[PDB]
Number of protein chains: 2
Amino acid sequence: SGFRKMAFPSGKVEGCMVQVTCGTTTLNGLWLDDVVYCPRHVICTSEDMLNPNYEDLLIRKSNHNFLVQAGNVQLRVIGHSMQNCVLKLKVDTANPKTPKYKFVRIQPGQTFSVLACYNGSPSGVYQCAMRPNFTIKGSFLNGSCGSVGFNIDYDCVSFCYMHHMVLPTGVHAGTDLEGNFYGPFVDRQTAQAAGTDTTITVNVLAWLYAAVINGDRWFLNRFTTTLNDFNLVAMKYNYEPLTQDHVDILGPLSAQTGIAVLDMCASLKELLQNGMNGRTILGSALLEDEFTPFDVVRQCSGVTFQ
Amino acid sequence: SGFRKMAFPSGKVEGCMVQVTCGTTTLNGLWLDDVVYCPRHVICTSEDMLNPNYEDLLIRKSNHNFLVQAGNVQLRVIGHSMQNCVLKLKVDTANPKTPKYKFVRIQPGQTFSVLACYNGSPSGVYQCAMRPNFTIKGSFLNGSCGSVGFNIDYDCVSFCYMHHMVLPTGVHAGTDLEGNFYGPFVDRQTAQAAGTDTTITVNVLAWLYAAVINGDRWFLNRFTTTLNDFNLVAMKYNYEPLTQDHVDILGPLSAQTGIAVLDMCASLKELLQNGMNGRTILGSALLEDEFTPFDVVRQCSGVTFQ
Ligand SMILES: *[C@@](O)(c1nc2cc(F)ccc2s1)[C@H](C[C@@H]1CCNC1=O)NC(=O)[C@@H]1[C@@H]2[C@H](CN1C(=O)[C@@H](NC(=O)C(F)(F)F)C(C)(C)C)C2(C)C
Ligand SMILES: *[C@@](O)(c1nc2cc(F)ccc2s1)[C@H](C[C@@H]1CCNC1=O)NC(=O)[C@@H]1[C@@H]2[C@H](CN1C(=O)[C@@H](NC(=O)C(F)(F)F)C(C)(C)C)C2(C)C
């Protein structure tokens, strides 16, 4: 049975990671067809990112200043464009490991897998959520920039995230693959606030259902509540307000457990209110909000791909 | 910065997963060179696993009763041997995706990655520990059997685990790739007790160091203790006794933080004794024991492979 933070298999993305060198700076890039994608600030020096002018910096750069290694093999760069906060290097060799792929800007609350790389080589893979405030709680060192986040949809990789920086709270920020930041973040070394973060109410519900499904039910109660009354107590705690869609999205889990969304919301209310009293749910002593409904369904059904 | 349960990239293992059908039973197998490995109880029916005689069952089986699909491609079986609780099917096609690989029986406390499959297709990947009692807390449904656990050591895959069953506590049991169970488990549908499980003391220390490294230090104290006095309080709580090796294995983390192992043990003592008082460490409200020292080092240094 059991229940874990589970990442998509990383194979299709592994064959897309390359190393990108420009001057002294090296970071990771993503090699799809005859394009490599990486963060534009690859054209900056370790110390001169306080407030770059990226046009001006880039203008002093030519294709030949860009060193794209794939394992131990140089690609020749034959074009370069800047798209928002991303650099797009055209290369002569198309990736023969290019998977079926698309580029998607995910929404807050949605999860995805990260393949953390150093020097175009995979370190490891983990599952993440886009916090409502457009940060992610990941594991990135120096060199991790240009590491990508993704979903798999059968055979099709949806890349949704490229890693750019770590904020002062230790949480992480980055772009879509078109190079637009999630959040109000900018690619420059200044103090930057992630706003107040909130709990992804619907995800926490999905997780409570995952508990029930896996035999953990102590926290079920003999109360219900209204949607409105539940939200009144949610907001106190910085839970995202729950809506009718949330209800309907939880439908399948509702259906599979026979617990109406609002009975679960009543269970949840008293957990926020009275805490966990030192028990655990699915081995956790906190309310976990980084599993989507879909994530729980997949895990409690066995969904595969290739 | 940040710190997460991180699995090895799953690519090299993905290309080894195949589906194995015998009668009505289908499960996963591992295709290395011209051998496929899977659990021997693939030769049982859904209901007749109460107490099989596997010799007798197997004797009524021929190569042609074994259907090895790789995606959409049949391998012909040309040999079959039973090795403890594993079946080894010789095939005509050698896997052309065979990685550098070895087979290792891990020790309790050691971690590894699981690539959970259904019908020879990857569902997802997660990191696991061999509990001191030789169970694992994983996420397995029906069809998951023959899913493998592994480590990567540069380019070399060390397979250490094959999944066989779920115990009544919901935790999971399985074999090495030579087919010997970890633990006192047997491949038959009877009530089976995992013994009392204990906390992997050294791993919890490694994690506390990982906290320190990532700026989380509140729980540090102004005490030390002896090794013996620490163990006296460990055992109360079902911590595995810590030894001098444990000390030395923590050396690198000791070194990197300037906190002697025994000062950390003193911090730890009072956490077991006084609990966490409702704070968290690396976002966790429990003491986490499924990161090895090595795991923490790798994560806090960036180790890659391919
Ligand atoms: C990443 O891998 C990059 N490194 C370099 C090195 C160069 F020489 C040029 C360009 C780049 S991108 C960095 C990933 C972080 C390393 C440690 N953990 C990380 O997530 N990202 C950065 O260095 C990043 C880039 C410049 C400054 N960055 C920061 O992450 C900085 N944070 C902040 O400025 C803030 F405000 F807290 F978000 C800092 C102080 C180095 C941690 C840029 C934002 C362009
Ligand atoms: C796995 O995938 C297998 N399924 C089948 C189906 C057949 F028809 C033949 C052989 C096999 S192996 C099962 C994985 C579990 C499914 C749900 N979660 C799992 O981990 N494993 C089993 O079905 C496994 C095999 C027989 C009975 N198994 C059990 O896991 C059972 N548990 C126990 O008997 C005990 F004691 F709790 F460990 C049970 C009751 C089905 C959960 C065997 C042990 C050979």
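Since chain A takes its numbers from Swiss-Prot, the residues it shows come out as 3264-3569.
Header lists the method as X-ray crystallography, 2.1 Å.
Each Cβ is built from the backbone N, Cα and C atoms, and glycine gets one as well.
In the three-state DSSP scheme, A:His3304 (active site, for 3CL-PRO activity) is classed as helix. Summarising the annotation, Swiss-Prot assigns active site, for 3CL-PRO activity to A:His3304.
Non-local contacts of A:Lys3353 (variant position) by the CB criterion (under 8 A, 6+ apart in sequence, same chain) comprise A:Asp3297, A:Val3298, A:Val3340, A:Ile3341, A:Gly3342, A:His3343, A:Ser3344. Secondary structure at A:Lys3353 (variant position), as computed by DSSP, is strand. Here the residue is the original one, while Swiss-Prot reports the natural variant A:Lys3353 to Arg with the comment In strain: Beta/B.1.351.
The secondary structure of A:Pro3395 (variant position), as reduced to three states from DSSP, is coil rather than helix or strand. Taking Cβ-Cβ distances under 8 Å and a sequence separation of 6 or more, the neighbours of A:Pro3395 (variant position) in its chain are A:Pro3371, A:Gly3372, A:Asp3460, A:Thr3461, A:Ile3463, A:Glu3503. Under natural variants, Swiss-Prot gives A:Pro3395 to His with this note: In strain: Omicron/BA.1, Omicron/BA.2, Omicron/BA.2.12.1, Omicron/BA.2.75, Omicron/BA.4, Omicron/BA.5, Omicron/BQ.1.1, Omicron/XBB.1.5, Omicron/EG.5.1.
Residues or ranges marked as active site, nucleophile by Swiss-Prot: A:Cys3408. In sequence order, A:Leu3290, A:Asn3291, A:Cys3301, A:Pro3302, A:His3304, A:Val3305, A:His3426, A:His3427, A:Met3428 are the residues of the chain that are 6 or more apart from A:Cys3408 (active site, nucleophile) and have a CB within less than 8 Å of its CB.
Mapped onto three states, the DSSP output places A:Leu3468 (variant position) in helix. Long-range neighbours of A:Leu3468 (variant position) (same chain, six or more residues apart, CB within less than 8 Å of its CB): A:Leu3505, A:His3509, A:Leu3513, A:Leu3516, A:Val3524, A:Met3527, A:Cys3528, A:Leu3531, A:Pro3556. For the natural variant A:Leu3468 to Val, the note given in Swiss-Prot is In strain: Zeta/P.2.
Screening the recorded positions A:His3304, A:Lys3353, A:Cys3408, A:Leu3468 for a C-beta under 6 A from any atom of ligand 1 leaves A:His3304, A:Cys3408.
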